[PDB]
Amino acid sequence: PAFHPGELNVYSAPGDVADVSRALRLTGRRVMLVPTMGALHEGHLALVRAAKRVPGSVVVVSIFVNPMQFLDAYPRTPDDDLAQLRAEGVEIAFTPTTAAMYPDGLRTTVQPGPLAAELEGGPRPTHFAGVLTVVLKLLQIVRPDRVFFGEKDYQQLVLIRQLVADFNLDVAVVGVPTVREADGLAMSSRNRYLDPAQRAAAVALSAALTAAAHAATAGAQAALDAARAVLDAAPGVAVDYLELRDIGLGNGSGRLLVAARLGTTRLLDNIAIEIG
Amino acid sequence: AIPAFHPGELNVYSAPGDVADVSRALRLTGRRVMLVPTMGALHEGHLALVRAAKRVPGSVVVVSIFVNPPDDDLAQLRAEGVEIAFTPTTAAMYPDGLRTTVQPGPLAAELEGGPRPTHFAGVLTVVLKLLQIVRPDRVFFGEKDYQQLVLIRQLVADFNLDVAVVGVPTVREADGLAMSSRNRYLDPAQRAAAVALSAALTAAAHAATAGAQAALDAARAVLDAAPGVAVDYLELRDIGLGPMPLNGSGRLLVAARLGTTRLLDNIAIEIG
Ligand SMILES: Nc1ncnc2c1ncn2[C@@H]1O[C@H](CSSCc2cccc([N+](=O)[O-])c2)[C@@H](O)[C@H]1O
Ligand SMILES: Nc1ncnc2c1ncn2[C@@H]1O[C@H](CSSCc2cccc([N+](=O)[O-])c2)[C@@H](O)[C@H]1O
């Protein structure tokens, strides 16, 4: 497969991107991987820009809607995605087919640890097995020096660090802070599914979290009650969970995580919390 | 700084990071890294794996010795001209206990997975780890554990691992008995009866010109002629351990208990 530096090169075949990545590493370029499900927004572009700033980097952005972590409802805009990558000066997009990634269906897979059964995994007990299986595959195909994930999906980031540690993967996991709208709303491809009213109410998630982070000088109870009060004051926000955990998602430094529904649209957000 | 490596000597590393660093450094110097996973207690069967790895031009041979949850073994490797032994502790391999693991496909529940339903999840997890630590160009496994070999091929294909899996033919005693450290536990009567596994398989392989049923019936007759041999299974499958096709290549696998000693063997079969 051909590779043209300073241009966007799109490969669909795992063998092609593997070959190009290997070649590029051999010539001294450091391979950065940004796994995505497409429908790219500024949150994804922050990942790309973090990748870019690593000197000598070549940036691979994968776009794959992984059926195993689910599907028909997921936003798909491939045209726009590659345009954005071109604008960002990304040199490699990897856009594999389902058949190329899963020629044998679900055969060997990744079994995450107990964290996958909790929070996002509570009602979706196979979700993270899906995510970790695909991320492992992407990591083996691309063999990046570093792989970039958003903090917005904090439990996912934690589990990917677990995958990496547990399987001795020779990749550094880089967590990138959540990119937010002007009012604080965490950027998400799911935000498009909010009407004007729901969009207005949705600010309560980030407002609750930031209120909690500042309340936290008064202790964990204060922080949680501050967040709960903001969410309770929000018209038509239905809370699935609001949980304060250790940073590894098992007191002093923690992470406060929220998941809520606005209509049918389920939103997530989380924030660093320092107690005292 | 990259850990010390002395060419032509047995270099022993216990730290995963150390062997990772040396393997990476060596491959950059134009060596091809060969991995031979073992559980120690080495015999000629394991040496055959080592010798296969050694004959690859440019090879550096990494033999791991690890029991999934010594000086004699090292002497044998030294004598084989192996340059790297990797001897990690359980704590070094599992610093966070069992957390993320590999879930094999359904083949792992069959055959050997009958009595041991989680056995292969353990093997694939540790093999995946060793692969990621050492990043070998090729990894060597004996055909004696054929189902394990097939499952490792599935692991490598399924997770897109960039390693060649090399199956090495089973090394046998003079009478055909597959070499295994367990053979030592057999008393004379049991050791004599144990020959029936290999004899049954080789009979089947030659009977196979007359078809699959002839091959199975020949093997069963041989096993039926042996006292104190409790057959756990005797199965003819295709080479990937799916159902046997009407003709073509297959594999015949047997497992049996002699007292408390469980023995396995298997053989290539060509049907008709
Ligand atoms: N507002 C935001 N700010 C920062 N990062 C954000 C973000 N919104 C999303 N992201 C970040 O953009 C990425 C979204 S997809 S990457 C995870 C994944 C899961 C399953 C399958 C596959 N896959 O097939 O490659 C990949 C996440 O890293 C998210 O945390
Ligand atoms: N007679 C024989 N002939 C050829 N190969 C033989 C053999 N006897 C044994 N072997 C071969 O010697 C190797 C034995 S150990 S490698 C598999 C394993 C299992 C569990 C845990 C771990 N682990 O913690 O790294 C590794 C196999 O490749 C076997 O097929």
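Residue numbering for chain B follows Swiss-Prot, covering 2-70, 86-288 in order.
Determined via X-ray crystallography, 1.8 Å.
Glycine is no exception: its Cβ is also placed from the backbone N, Cα and C atoms.
According to Swiss-Prot, the feature ATP binding site maps to B:40-47, B:158-161, B:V187, B:195-198, an assignment based on experimental evidence. The number of other Cβ atoms within 10 Å of the Cβ belonging to B:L43 (ATP binding site), over all protein chains shown, comes to 22. In the three-state DSSP reading, B:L43 (ATP binding site) counts as coil.
In Swiss-Prot, the entry for mutagenesis B:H44 to A states: More than 1000-fold reduction in activity and 52-fold decrease in adenylate formation. The structure shown retains the original residue. For B:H44 (mutagenesis position), applying a Cβ distance below 8 Å and a minimum sequence separation of six or more within one chain yields B:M195, B:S196, B:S197.
A mutagenesis experiment is reported in Swiss-Prot for this position, B:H47 to A, and the note states: More than 1000-fold reduction in activity and 60-fold decrease in adenylate formation. 10-fold decrease in the affinity for ATP. Around B:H47 (mutagenesis position), the same-chain residues at least 6 positions away in sequence with a Cβ under 8 Å from its Cβ are B:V37, B:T39, B:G158.
What Swiss-Prot lists as active site, proton donor is B:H47.
In the structure as shown, the Cβ atom of B:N69 (mutagenesis position) sits within 10 Å of 15 other Cβ atoms. Secondary structure from DSSP puts B:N69 (mutagenesis position) in coil. Listed in Swiss-Prot as a mutagenesis experiment, B:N69 to A is described as follows: More than 1000-fold reduction in activity and 50-fold decrease in adenylate formation.
Its Cβ taken as reference, B:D89 (Mg(2+) binding site) is surrounded by 18 other Cβ atoms within 10 Å in the chains shown. Annotated Mg(2+) binding site per Swiss-Prot: B:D88, B:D89, B:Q92, in sequence order.
For B:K160 (mutagenesis position), applying a Cβ distance below 8 Å and a minimum sequence separation of six or more within one chain yields B:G46, B:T186, B:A194, B:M195, B:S196, B:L280, B:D281, B:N282. In this structure, B:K160 (mutagenesis position) is part of a helix by DSSP. Per Swiss-Prot, mutagenesis B:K160 to C is noted as: More than 1000-fold reduction in activity and 120-fold decrease in adenylate formation. The enzymatic activity and the affinity for beta-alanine can be increased 10- and 3-fold, respectively, by alkylation of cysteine of mutant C-160.
Between the C-alpha atoms of B:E159 (ATP binding site) and B:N69 (mutagenesis position), the distance comes to 20 Å. Nearest Cα neighbour of B:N69 (mutagenesis position) among the listed binding-site residues (B:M40, B:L43, B:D88, B:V187): B:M40.
Spatial neighbours are here defined as Cα atoms within 10 angstroms of one another, and by that definition the neighbours of B:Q92 (Mg(2+) binding site) among the binding-site residues B:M40, B:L43, B:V187 are B:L43. With 15 residues left out of the model between B:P70 and B:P86, the distance spanned by their C-alpha atoms equals 17 Å. Only B:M40, B:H47, B:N69, of the recorded positions B:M40, B:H44, B:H47, B:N69, B:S197, place a Cβ under 6 Å from an atom of ligand 2. In the three-state DSSP scheme, B:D89 (Mg(2+) binding site) is classed as helix.
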